[PDB]
6 protein chains.
Amino acid sequence: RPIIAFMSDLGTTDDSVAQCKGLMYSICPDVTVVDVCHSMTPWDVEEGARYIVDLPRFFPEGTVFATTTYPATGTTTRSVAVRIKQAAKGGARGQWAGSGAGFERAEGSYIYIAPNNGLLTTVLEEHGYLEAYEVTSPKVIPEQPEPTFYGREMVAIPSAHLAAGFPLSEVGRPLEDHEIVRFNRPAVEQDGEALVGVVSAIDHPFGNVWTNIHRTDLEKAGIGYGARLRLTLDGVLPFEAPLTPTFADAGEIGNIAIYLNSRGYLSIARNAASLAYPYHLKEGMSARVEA
Amino acid sequence: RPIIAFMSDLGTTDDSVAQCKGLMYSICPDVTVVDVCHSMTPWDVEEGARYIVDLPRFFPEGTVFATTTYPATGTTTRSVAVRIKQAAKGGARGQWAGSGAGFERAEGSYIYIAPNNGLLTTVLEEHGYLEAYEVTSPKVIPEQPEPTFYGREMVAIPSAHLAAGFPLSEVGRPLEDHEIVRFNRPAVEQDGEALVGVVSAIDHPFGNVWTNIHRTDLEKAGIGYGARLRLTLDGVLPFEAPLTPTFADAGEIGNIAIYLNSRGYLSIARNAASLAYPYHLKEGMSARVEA
Amino acid sequence: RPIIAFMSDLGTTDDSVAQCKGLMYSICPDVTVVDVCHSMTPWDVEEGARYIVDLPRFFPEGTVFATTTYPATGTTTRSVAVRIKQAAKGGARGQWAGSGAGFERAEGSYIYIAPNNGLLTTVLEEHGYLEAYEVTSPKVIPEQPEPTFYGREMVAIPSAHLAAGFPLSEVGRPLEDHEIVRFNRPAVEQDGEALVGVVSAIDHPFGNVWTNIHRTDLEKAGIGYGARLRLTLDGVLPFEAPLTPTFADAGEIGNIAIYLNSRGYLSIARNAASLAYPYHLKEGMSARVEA
Amino acid sequence: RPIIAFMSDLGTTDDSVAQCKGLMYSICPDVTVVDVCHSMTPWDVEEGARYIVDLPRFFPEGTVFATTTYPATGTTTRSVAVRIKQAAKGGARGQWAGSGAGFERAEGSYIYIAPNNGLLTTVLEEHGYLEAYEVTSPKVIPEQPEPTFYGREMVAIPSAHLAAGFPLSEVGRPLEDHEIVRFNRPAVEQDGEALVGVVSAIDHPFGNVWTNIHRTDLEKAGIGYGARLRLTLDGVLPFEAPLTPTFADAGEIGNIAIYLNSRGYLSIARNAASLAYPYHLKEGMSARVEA
Amino acid sequence: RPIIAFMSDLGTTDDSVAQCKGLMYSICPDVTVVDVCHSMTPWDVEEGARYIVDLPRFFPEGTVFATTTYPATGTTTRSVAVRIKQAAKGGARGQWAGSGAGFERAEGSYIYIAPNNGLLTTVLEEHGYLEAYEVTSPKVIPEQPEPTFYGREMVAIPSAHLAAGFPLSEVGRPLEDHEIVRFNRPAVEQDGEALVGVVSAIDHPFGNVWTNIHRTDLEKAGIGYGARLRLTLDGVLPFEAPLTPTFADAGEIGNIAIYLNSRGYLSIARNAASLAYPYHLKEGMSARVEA
Amino acid sequence: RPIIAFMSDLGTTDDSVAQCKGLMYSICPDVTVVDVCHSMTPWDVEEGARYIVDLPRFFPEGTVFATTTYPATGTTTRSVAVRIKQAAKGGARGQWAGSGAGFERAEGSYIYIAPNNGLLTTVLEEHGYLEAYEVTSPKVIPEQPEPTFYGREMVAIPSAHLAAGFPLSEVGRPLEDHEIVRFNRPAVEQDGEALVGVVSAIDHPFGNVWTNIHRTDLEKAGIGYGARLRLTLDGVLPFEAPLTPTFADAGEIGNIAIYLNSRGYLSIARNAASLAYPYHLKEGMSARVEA
Ligand SMILES: Nc1ncnc2c1ncn2[C@@H]1O[C@H](CSCC[C@H](N)C(=O)O)[C@@H](O)[C@H]1O
Ligand SMILES: Nc1ncnc2c1ncn2[C@@H]1O[C@H](CSCC[C@H](N)C(=O)O)[C@@H](O)[C@H]1O
Ligand SMILES: Nc1ncnc2c1ncn2[C@@H]1O[C@H](CSCC[C@H](N)C(=O)O)[C@@H](O)[C@H]1O
Ligand SMILES: Nc1ncnc2c1ncn2[C@@H]1O[C@H](CSCC[C@H](N)C(=O)O)[C@@H](O)[C@H]1O
Ligand SMILES: Nc1ncnc2c1ncn2[C@@H]1O[C@H](CSCC[C@H](N)C(=O)O)[C@@H](O)[C@H]1O
Ligand SMILES: Nc1ncnc2c1ncn2[C@@H]1O[C@H](CSCC[C@H](N)C(=O)O)[C@@H](O)[C@H]1O
Ligand SMILES: [Cl-]
Ligand SMILES: [Cl-]
Ligand SMILES: [Cl-]
Ligand SMILES: [Cl-]
Ligand SMILES: [Cl-]
Ligand SMILES: [Cl-]
């Protein structure tokens, strides 16, 4: 019945993740552990945030997201555990996921547990929350935690207790909003009639280029499907294509497609060929779009 | 009880596969999702085929194979769902898998669902099929599918409905045989008394070299275990060894072994050393064998 | 209820692991298969040992560890199956895992099954064993095993029978202690007042450097937290820092931390930066430590 | 007084070039040997052509160009020695080289000696010739030439005899025009109003991109300095800039400059930054230019 | 008789340097052109400066140094031509070069010609100068210079006229000191009793590490040969060795040597092994030394 | 008239070689300095030897070879200066170099000067010598030599004095034969009727493979041009071809050629393609040949 969806910076080249899973099954025998991914750049909370923010609408209600990169491991820091508000629609269009008209998710139906280091910034921003607690109770964490392995001690373990029905409000004291650490998200800037952002990610394993320019930013400027766009990357690359729903709309294999990715963001690719890999395009390069 | 075995080109560097799994558990609460792999070269249907064709005899009857690389995502194309006929023996010798005499599998016991883009070419060729349907019903796919994520929309989602016991014949109309896209498989050619093929794969993580020269191709030349072979790769690097059951039969560590791999194909390796990696041997290089 | 924790050298780039899993579910329908890792350097039994030795205390009692690199596959060799004695405490300090005071594990609670090639060397050394058997019974292995895939035939399959409650003592004859293959572990030497060992692993994905110098080796040399250490790597590159519990104790980002890792061994890192990657530090480099 | 300007595919990692030089000084004691370069891709006659075609106007009259890549070494092939007609103006503008108004060179003032394999194709095309001879006389080549080192035997040695005043007409028989091997040069095509060519070279060590679109091809298309151009590379990567004389005209460091190189061809660069290296741009990529 | 020593950023993979040499021989037939090197990082004036500052004492009086990296090519900028004052002693000890007691060089005996872009900063600092002129006369430069090739037009050509005895004072107007562009050289800082500098260069092809901490800096602190030093690179590498004259003084092959290089600067190496290459040490890393 | 041929481990990435040249022109104004190469692996005397042993027959009588890799720089070691006996024929066939019947060189006509560290081992072995002296006289070396630059101090400088006619016997005391350091050359072994040696070099820039199996080794096995050979590299990659004079005799581009290189040694290549580079073949790999 209960699900823990687990996202960490632990990698998959040793037994580290398996140690966390052993403890999850120990504490909540009937649990199903779903790997989110374990491949994020260590300590890059903005990147980790990207792998967890879009999750809730896909999962059954009552799912617990155990999400961690813990560079402050072994310090007096304690994890935060939050019940989110809106499961939140998503995608290029903003919809429920699933067959038919999709699976509508109730509010207050998902818990995230993470270091209190900004990792949940965009989860809180995009979903809101109903309650948040500091994770301190020796009922849900070790009395003597391993200094270097707080993702296990302070996330995996308590997540399993939560999955098992340990009451959220009993993990430790309520946290005020200002006590929840946030990172600052770079805003999309208007520059004349151009929108100015960045490449937010290279979409592996395809080598598509994702930007932080959202559907809603495009709406502000009236850019809908069909608009001929100039999208300039790294300052010197004035790509030109219409905004289309998908890759194949570019026609011939190799042709430039400018589209909305499954996360709702303006993106650029080649049709059934890699854009980013041959030219070594990178996250953090500038991205400007104009009609 | 139900199992979905999931093979995609999504990778494991973000939450993409986790989103599919979330929907799979949502639709079919009792399901077990088994990762086949998510590492294939995007949009290489021939390679994808290799990862799925050998699967049925290993899995419990009733298993659904959700298999996808979807470069035509967001177009009017629709997936194909097929009930295969013969589970099919396999391996170096052609046998059932498992302990004792192996686990014999009843016919008609497995469903594959895939883009209709040739991905199932070798599944159909080696297993046959009993029935095939176009996947169109809004009961099993989204009414408004995400343009760029058809592996989720048109494979993961309906696969979970099938695992959940949604009648196969209700997914959409029956497809005639000519409506199922196939790729052309390069044939092994006889060239005097040499068999001429190709390196089909580098067997990672070992760096063994796999060819498309099947056991049946060797029997047809009368080549059995013990035959001294000259196996020439890339037209220029030749090798000489007896055909042996396994690596250790080569003797000293590092010695050349020519063998039949666990999928029934002529292969070449060094004994407990890598052959491919030091010499940068690659898929697609010619492979010629002669007694 | 039953759990198989699976560690192999099979990788995750083809369907090899999924084939084993299919058979595991076939044999033991209610089993949960947990991936330990599949990324070990092929045939490196010392490295594989490291990924399995610390597992038992994390898992529910009754867990079966299926652990394999099988370079002698297809030969007359047979696997060994052992019931270990002590679950064994671990970590920087030596404790039970889990919330509160941790979860104590009963003796005799875990089975390992592996090639008899030394892979279990440190498992047996650190946990002891109560019983050990050669795996030969056609009830738990194939009568005609695939020559190249003994990890599946002789580890995965029988592990699933064991998980299903097949009596351990029925897998084949008892093995005497001398019949269980061991590798020799390089000892830490005292050299004057310095301890001399090796880099045992680069801790991915962080680039931390792990040595084979154990807490107890430090204890014997009169070294505890707070001791200023000089640690020399590769007989060239020197570092100096106090022994501290964790990374952040080093102060500024990028500063050297010398610490005890979660496995109980002397290690060195940069605080929230990679030590090993910029300097290309490697497994097998010498490591010398002095107060 | 006498000069040999030496261009080979011999490299500079062994004594090969020094062996040729030793013989040059032996034969013509007062000679000055000038290295052109020795780094060309072996056997690439088109690339070797580029390193020699622009030389004559820079050198004193009477200079001998010894130019060689000799993949047909050790065969019945013999070198060609030609006296060119026009020294030929060059550069972005088409002028004589040197201080003041430049140094005009008399017609018939330079000899090239090379394998008869097409290496001199553009030399003959851009300079014309007055006379051409097969190099066969044992007075200027070895009676027993080294099979693998014809660049030394059939170019370096005879070039030194020529520099020493050995009569050109005495090296062997006159060659007719059809007996002089030519490669085919890919033409620049007009495609609507766009010029379509290729990247002819990456200009090391800067990473500037050179095309085969000549000043005169631009002239015919109505394009002069100041014209805003769109230049597309590899059919994917677009750049836009005015045609300017030099790099600094682009303004800020890193800005795109589109210009005429010192050989007279349309080129593109970043101002005091590398264009080609970060994007891995390559020789042979398509290059399309439009006003 | 006359010598031009030529240092540029032109590389040795095309005919660019040979074009400059052709013109040098054209203008000054009896000249000897000596390659300094052509491998510097383009536009890195600090690096170019390093390859030219130590030259004068090695060369016959009357030598002309033609030294160029010209990113401002094709602009209104003009080269500077300077007669230096002190030829200047050098080396670990500060001496004349040559056999016996060395070759004492007269003052005012060397000319450098370069872009006026800071390239001569350390030449002027270490040698002083007696006169400096802007290079503008059409007698020594082209009336219509190639826009992209000012190293040839504005350095190679005029250098050859100077070698031929064209009067220095006739190249153009005298320049005031403030009109000669300088870069700022990073000072060695005292930090307690440590000297703090940088790695100024990796010494290829050996991989020795050179710092900007000079013999004279070492004298200020009393550090002479025999002093046990701690030299910390990149902030975290506290190397320890005595200051010794040479590599072999470190004893065993591979041992750390801290020494004075042939340019007079504090350096660190391994004895007959590479220090920098295995650990990827780099120019610009911090370098701290203390007794 | 005088020539110095200069082979060092100094590289061409800084002004090091230029400093030596400056001193050479200072000491011997009329000299011509010919670069042999400066690219050898530092401190690899065996490799250095390869670049110098074949030189004499190519150069005018009276030529001085200044040859250095000086890992013992700054120690009490002193260079050796030798007058060699036989200039020595060479090549695939063993002949004089040059046009016509070649240039016969008188005995005693060449001097080498080198560190006394084995660098001249093969020079002495293949040419013999008439006289050898330790280089100690302050007339030909510095009274206070630079500790780290002995190739300049103890080779370049005295070589220029010798070129200038300083009497060889006046450089210091005569050395007895046992005082001249030699390295041990690995012998070609006979192994049944196979000849067993080593890959001595990858022939750059082509990627041909050179062995230490000499023509004389082949004659001793009766192997002449036309013999079908099996040549096995690295113990595992074998090749089959007739021994032919040159590359083109292999026929089609890419075909394997086995030949005698221009230095008289058994070699293997592809015809106008690289053999070594795609397969990463390396110096030091075993090389076995059999008829
Ligand atoms: N160098 C470093 N500096 C700061 N935090 C680090 C670190 N290396 C790892 N961490 C943190 O420590 C945790 C993993 S250490 C635990 C896993 C490890 N493979 C083991 O077996 O012990 C993660 O939360 C990670 O972000
Ligand atoms: N450039 C491209 N051209 C054609 N198909 C592409 C493509 N890039 C991805 N795809 C297809 O689109 C699907 C993945 S898009 C979904 C995964 C992505 N990481 C995300 O989060 O949105 C796969 O079926 C893939 O084969
Ligand atoms: N070159 C080699 N020498 C010795 N053993 C090898 C080997 N390559 C693989 N093996 C062993 O054979 C087993 C894996 S072969 C089975 C997996 C393979 N990808 C397949 O589908 O056939 C492993 O136990 C491995 O260690
Ligand atoms: N693999 C190959 N196929 C065809 N020609 C080749 C070749 N390798 C080298 N050559 C040709 O042979 C000549 C050089 S071989 C002479 C130089 C060599 N380093 C030596 O010392 O022997 C060149 O003209 C080159 O183009
Ligand atoms: N991208 C760039 N931006 C600014 N200056 C550049 C540049 N590329 C080269 N240069 C400058 O231009 C000069 C070389 S261009 C001349 C050589 C070139 N290989 C040719 O044949 O035309 C040098 O002075 C160099 O520093
Ligand atoms: N780490 C090291 N150990 C032993 N010898 C070394 C060495 N590094 C350089 N050498 C030797 O020292 C000489 C070069 S030092 C002189 C060149 C240097 N680029 C400079 O400008 O000072 C060569 O003889 C070389 O072989
Ligand atoms: Cl963690
Ligand atoms: Cl998909
Ligand atoms: Cl296996
Ligand atoms: Cl040649
Ligand atoms: Cl220039
Ligand atoms: Cl030297």
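Using Swiss-Prot numbers, chain D covers 8-298, in order.
Per the header: X-ray crystallography, 2.2 Å.
Including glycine, each Cβ sits where the backbone N, Cα and C put it.
Cβ contacts within 10 Å of D:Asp16 (mutagenesis position), excluding its own Cβ and spanning all protein chains shown: 23. Mutagenesis annotation in Swiss-Prot: D:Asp16 to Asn, described as Loss of 5'-FDA synthase activity; the structure shown retains the original residue.
The mutagenesis experiment D:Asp16 to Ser is recorded by Swiss-Prot, whose note states: Loss of 5'-FDA synthase activity.
Per Swiss-Prot, mutagenesis D:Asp16 to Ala is noted as: Loss of 5'-FDA synthase activity. Secondary structure from DSSP puts D:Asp16 (mutagenesis position) in coil.
Within the same chain, residues at least six positions away from D:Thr80 (mutagenesis position) with a Cβ under 8 Å of its Cβ are D:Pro154, D:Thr155, D:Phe156, D:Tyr157, D:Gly158. Quoted from Swiss-Prot for the published mutagenesis D:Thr80 to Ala: Weak 5'-FDA synthase activity. 2-fold increase of the affinity binding for S-adenosyl-L-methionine and 4-fold decrease of the affinity binding for fluoride.
Where Swiss-Prot documents D:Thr80 to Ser as a mutagenesis experiment, the accompanying text is: The 5'-FDA synthase activity and the affinity binding for S-adenosyl-L-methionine and fuoride are similar to the wild-type. In the three-state DSSP reading, D:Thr80 (mutagenesis position) counts as coil.
Experimental mutagenesis is annotated in Swiss-Prot for D:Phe156 to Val, with the remark: Weak 5'-FDA synthase activity. In the three-state DSSP classification, D:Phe156 (mutagenesis position) falls within coil.
For D:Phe156 (mutagenesis position), the number of other Cβ atoms no farther than 10 Å from its own Cβ, over all displayed protein chains, is 25. In Swiss-Prot, a mutagenesis experiment is listed as D:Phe156 to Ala, annotated with the note Weak 5'-FDA synthase activity.
The subset of mutagenesis positions D:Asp16, D:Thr80, D:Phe156 lying near chain E, with Cβ atoms under 8 Å apart, is empty.
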